[PDB]
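Engineer: Structure provided below as structure tokens; questions to follow.
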Amino acid sequence: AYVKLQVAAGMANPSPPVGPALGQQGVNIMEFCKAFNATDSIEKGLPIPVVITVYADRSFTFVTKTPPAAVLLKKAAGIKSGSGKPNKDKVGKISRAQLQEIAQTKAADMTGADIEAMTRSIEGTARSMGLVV
Amino acid sequence: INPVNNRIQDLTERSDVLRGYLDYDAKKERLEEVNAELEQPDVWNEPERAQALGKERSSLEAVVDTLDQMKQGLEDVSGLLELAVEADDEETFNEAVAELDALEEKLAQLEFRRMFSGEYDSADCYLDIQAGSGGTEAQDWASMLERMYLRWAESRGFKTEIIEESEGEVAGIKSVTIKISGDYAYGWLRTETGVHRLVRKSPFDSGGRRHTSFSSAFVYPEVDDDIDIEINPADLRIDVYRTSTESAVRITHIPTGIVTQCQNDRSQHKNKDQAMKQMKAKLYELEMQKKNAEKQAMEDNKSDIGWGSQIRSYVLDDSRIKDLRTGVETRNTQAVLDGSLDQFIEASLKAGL
Amino acid sequence: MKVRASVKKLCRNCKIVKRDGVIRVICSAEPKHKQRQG
Amino acid sequence: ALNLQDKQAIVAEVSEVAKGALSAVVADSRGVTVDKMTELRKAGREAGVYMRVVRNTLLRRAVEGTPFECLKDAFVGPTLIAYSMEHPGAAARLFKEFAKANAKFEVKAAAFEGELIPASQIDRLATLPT
RNA sequence: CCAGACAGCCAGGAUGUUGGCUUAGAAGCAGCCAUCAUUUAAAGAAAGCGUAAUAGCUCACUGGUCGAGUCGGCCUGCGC
Ligand SMILES: [Mg+2]
Ligand SMILES: [Zn+2]
């Protein structure tokens, strides 16, 4: 039962948003919250995903990973929404140097050895976002 | 930077007024509760109550985080303004100006969503002033009230034109219907439905005895007169029978249950055409009766509230203006009757009355 | 079974078949597609 | 698609054999794209994009390109096999990582035949230059 | 199409990524916009089912087995 369901690391105890979605299983809500908070290592306020392999003994194994490139593009742009009709009117612009900086920060967990290929994947994500390089 | 200081003070004051009118802590309490029963998972085992919970959750959380981020914006803009006064960092001061404008516009959007919550609020309106059973004093009061409302409409920027104006023989106008056109006119003017209480030393009386006259302002939006759609062949039941050839045509509208017969003409087609015009006429009549019945039900409710229609009180003898619904008072009667009702209409619209 | 004068495949699991000179289509996916030329 | 792209594929297979005649095997009887993902991420971490798993082992694709070089693969061909061409070093460790993948669940399908670069047997050869 | 075709049969159908918004939730699958990149056997920001949304079940696609034809368009005669 491994489906990633998580919120930003700043808001501990996700009682409104996820809640029963992280707690169908017998693993406790408080256990999930303390495992998510155990967050404090790097930064808070940004969504940090995690793979949750739940066993029969309710001692789940969790493997954390890097924050999504979408909200990282948001932090690079400094804007909130950039998807509403981008072709009819361009909403934002990201530097390719900034995208390569994002790629070399994301080179840890992102599946790829070619940094330029991961970069051009990232401005693929950026054109899908709507912001034109 | 003095307009910036006054502007931050104005935002602080209007934010406090908004919190008082919105009752922030109570809505936060229901927000926390709705979050809690969302956390218990049976709420998604029932579909529709989760629908309602999602609606109320989104509304409460949006209002709560809006007021919270305006608190944070007020405090950090104040602190960074204190920085910008002494350190004189021009770019950081420009950043303060930009973020202050963004916060003001976003709280403006919040209070906007509250004050224009009506579905007909965006449309133009028909606003009517009618004097009471008093006489020429009520006539004069209706006329100068019409003057004041024209002055308010022109000051706001709404385009006015007098559709009808029934005057009195001595002075004043007995009744007047005005088209106020422009965006958000009905939303701006919808709190004016009700009664105004004039107390003044009457000039028309010979002895100078003071008079207590009344007038009503009644505003209603320009609803679209929708076209009356024709009736369906399946919705009709067509019969032919012998007239008293079976040229007689009995058309029956089945879903409502209304029949019309026609037998006077030898042509069955002529009989059917007259029956179809009778169908259309009765359908229009029934739609008008349904509309009038709904209007009568609304009138039953607002006649039930009754005395609550007395919304405004001008005591020109003692020179005080009073909104009883919001309870607010002022002393500048000449400014009020000039048309400076912005404070009163904003108070009423934030009250939601 | 739906009786139409123009029977055809509607979804990808629908199969034309001719039984007793009558063209039917049968559906192992959705019984709503079961229909008959008539 | 077409015999044209089949010809460039055959020429590519022959060219890859010639440039790197080092080889190893794998088989996907029960394996996941995440497993191939780990293998090809470590492969791109080792070296360039050129890592090719050329699973075209029909008796007249791979066996038809075979008589250029390493003619022993004709009997190897007609079964579920995925070859792998290698430059770096004589007898590199990619046969060994295919072995540890066999430990981590390719469910004993390739049977580690070894491609007989030193003309060896079907069994392991731990003696590799490191 | 004997550089093995069509249909069966054994396998995969991934990574950034849950592409964002607006929603209430939006994860290929409610709507809008863009419709890339990597691994490349191949995987569409997804063709369908499905979820409250996830989940899950397929498909396109490509690998393996088999070993002679395959497939659907046009003209036209007689028929249903
Ligand atoms: Mg016929
Ligand atoms: Zn069907």
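Quick note: numbers on chain B are straight from Swiss-Prot, i.e. 4-247, 257-365, in order.
Keep in mind that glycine also has a Cβ here, set from the backbone N, Cα and C atoms.
In case it helps, Swiss-Prot gives these features for our protein:
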type: MUTAGEN; residues: B:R200 to C; note: About 50% ribosome rescue activity with ArfA, initial rate
type: MUTAGEN; residues: B:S205 to P; note: No longer forms a detectable complex with TnaC-stalled 70S ribosomes
type: MUTAGEN; residues: B:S205 to C; note: About 50% ribosome rescue activity with ArfA, initial rate
type: MUTAGEN; residues: B:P206 to T; note: No effect on ArfA rescue of stalled ribosomes
type: VARIANT; residues: B:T246 to A; note: In strain: BL21 and MRE-600; increased termination efficiency
Engineer: Which entry in the list of recorded positions, B:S205, B:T246, has its Cβ near the fewest other Cβ atoms, using 10 Å as the limit?
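Structural biologist: Relative to the other recorded positions in B:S205, B:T246, B:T246 has the fewest Cβ atoms within 10 Å.
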Engineer: Taking only the mutagenesis positions B:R200, B:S205, B:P206, which one has a CA atom nearest to the CA atom of B:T246 (variant position)?
Structural biologist: B:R200
Engineer: Sequence gap of 6 or more, C-beta under 8 Å: which same-chain residues meet both conditions with respect to B:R200 (mutagenesis position)?
Structural biologist: B:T215, B:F217, B:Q322, B:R324, B:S325, B:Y326
Engineer: Over all shown protein chains, what is the count of other CB atoms within 10 A of the CB belonging to B:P206 (mutagenesis position)?
Structural biologist: 12
Engineer: Does DSSP put B:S205 (mutagenesis position) in a helix, in a strand, or in coil?
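Structural biologist: Coil, per DSSP.
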